[PDB]
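Report on the structure given below.
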Amino acid sequence: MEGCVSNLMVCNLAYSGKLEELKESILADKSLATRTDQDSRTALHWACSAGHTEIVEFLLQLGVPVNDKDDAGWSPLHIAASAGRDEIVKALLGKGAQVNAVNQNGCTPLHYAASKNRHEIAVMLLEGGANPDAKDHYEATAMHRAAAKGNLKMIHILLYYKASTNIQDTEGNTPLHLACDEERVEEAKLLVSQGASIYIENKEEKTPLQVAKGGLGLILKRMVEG
């Protein structure tokens, strides 16, 4: 757990926060700065997941790769934003890091950021080149995950940057469908009044209104074209 990880001295060094040992290691060895192992990870990936900004900065300054996608671990900015690491997320971006790189399930930074409450972190990545309406394998969106468990603030920024277009998962699941299911009156009222087609049916051919609450749907559907 502590000290090292499993393999690759550079990976664990950044993980345990041994910048001195990491610097002397890369200084002495150039290949070590990129050398990958275990899961094709890089010390940046390990440092970002932990927090050690000094290690990621030192590696970044040298000109280490950042746009590189791991065997699944997404990009550096991906891991940084995911745990709400402002220092790491800013620090990776400064190096022209990626923005839409896909982990394995394509859960872009938006998808991960939305999963959290880091409203500010999500906005930073969006302007950097984060697909606001990008879909994953299941065609799920950050809006869906947030609408199911997030905040109204996210809705303000997401819509501000122009994101979400009634997207529907492979089996059916739009911003209103999930929001309605969550008994979220405010989220449903704002999303519908913004551009959430109520008629959009579901697996059972059910529209957000019908799944809203039988009657509650009448109010949401009326605003759309009552």
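Determination method: solution NMR.
Positions of Cβ are set from backbone N, Cα and C atoms, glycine also.
In the three-state DSSP classification, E182 (mutagenesis position) falls within coil. Here Swiss-Prot describes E182 to A as a published mutagenesis experiment; the accompanying note says: Abolishes interaction with RB1.
Under 8 Å, Cβ to Cβ, and six or more positions away along its own chain, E182 (mutagenesis position) finds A147, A148, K149.
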